[PDB]
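Taking it in order: structure first as C-alpha cells, then the write-up.
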Amino acid sequence: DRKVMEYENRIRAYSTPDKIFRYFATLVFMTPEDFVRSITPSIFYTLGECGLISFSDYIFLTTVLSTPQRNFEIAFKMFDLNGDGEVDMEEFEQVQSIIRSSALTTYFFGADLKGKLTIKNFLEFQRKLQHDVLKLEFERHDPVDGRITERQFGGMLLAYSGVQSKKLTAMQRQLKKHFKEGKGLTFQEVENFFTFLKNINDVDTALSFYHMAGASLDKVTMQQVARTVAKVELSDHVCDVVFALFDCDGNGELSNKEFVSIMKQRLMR
Amino acid sequence: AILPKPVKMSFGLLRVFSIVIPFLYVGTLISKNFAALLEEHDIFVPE
C-alpha cells in the first residue's frame, strides 16, 4: 500500500492546508490524532475535542512548530493589542476572528475564561509541544535503547528537508555501508541538532558572512554557531553523519546550495 | 555457361573496420558523457 503512502506525501508536502484538513479529518473537525496523522507520513488529553474548527488551529500549531525564538517573541508582541505583556484568551479570540476571516484556549489561558499570560508560559507551551513532537518522531523509528540508526536519522533529516532528492536517497541507503559501524544516535543529539535546525535563518547570518567569501563548511564552525545561538552541543558523530550524507561532490566541506540553502528554503515554505 | 566474377569493393575489410571502431569510441564517449550529465542531476540510477 505504497501508493496511498506517497499520495499522502504529495498532499502533505505541497498542498494548501485546508485540503490537508479536509483530507485528514473524519468528524468538520480533527482529533489531535487526526492532526498527528496529518503531520506524519501526553498533551492529547489536554488538547481535548474542541479543536481545529475551521482549520485555523491547524495553522496556529503549525506556526508553533515552525517559529524561531525571536520570531516567537515578536509573535507574542503582535498578539498583545494594548501591550500590557499579557494575552488572555479574549485577545486571542479577537485576533483569531481576524485569522479565520476552544479546549486549548480554556486549558492554557484560563479555565474560568481568565488569561494572565507571561512570556514564559508561552515559551513553555512551545517547548512542550515541539519536544513532544520531536519525541514522537524519535520514537516512531524504535530506537535501540534510545539510539536510532544512521538511516533512520537520515530519513528524519530528509523528511524535515522536504525535497524529493534521489541522490540524497541513494546516499541515505549507502550510509550504512559508509559508516560500517554505527553506535546509534541518542535523543539528546537529535534534540540539540534539530534545535540547531530550527534557527537556521538566524544561523544564516555568519554563514553568509563566511559564504559570500567562500563556501567551505567545516564542523567546528557549525558547533561554535550552534553553541552560540542555541547553546546546544553537536557531537562529532552527528557532524560525521551530516558530512557523509550531504557532501554530494565529496570535497570534504559543504556549500550553501548543498545543505543550508535547501534548509532555508524549507524554512521559507 | 558460368556467371562473371562476384565483384568486390575497394578494400572492404579495412574501411568496415575503420568506420566501425572510431564510431564505437564515439559511442562509449557519449555514453560516459550522458552518464555524467544525468548523474549531475537526479535522473541517474546506479545504486
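Heads up, chain B uses Swiss-Prot numbers, so what you see runs 55-101.
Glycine too: its Cβ is placed from the backbone N, Cα and C atoms.
Per Swiss-Prot, these features apply:
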{"type": "MUTAGEN", "residues": "B:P58 to W", "note": "Abolished interaction with MCU"}
{"type": "MUTAGEN", "residues": "B:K59 to W", "note": "Abolished interaction with MCU"}
{"type": "MUTAGEN", "residues": "B:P60 to A or W", "note": "Abolished interaction with MCU"}
{"type": "MUTAGEN", "residues": "B:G81 to W", "note": "Abolishes calcium uptake into mitochondria"}
{"type": "MUTAGEN", "residues": "B:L83 to W", "note": "Promotes association with MCU, protecting SMDT1/EMRE from degradation by AFG3L2 and SP7"}
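Recorded features from Swiss-Prot, shown on the structure.
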residue	record	Cβ neighbours (10 Å)
B:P58	mutagenesis position	6
B:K59	mutagenesis position	5
B:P60	mutagenesis position	5
B:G81	mutagenesis position	10
B:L83	mutagenesis position	10
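DSSP classifies B:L83 (mutagenesis position) as helix under the three-state reduction. Between the alpha carbons (Cα) of B:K59 (mutagenesis position) and B:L83 (mutagenesis position) lies a span of roughly 42 Å. B:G81 (mutagenesis position) and B:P60 (mutagenesis position) have their C-alpha atoms 34 Å apart, to the nearest angstrom.
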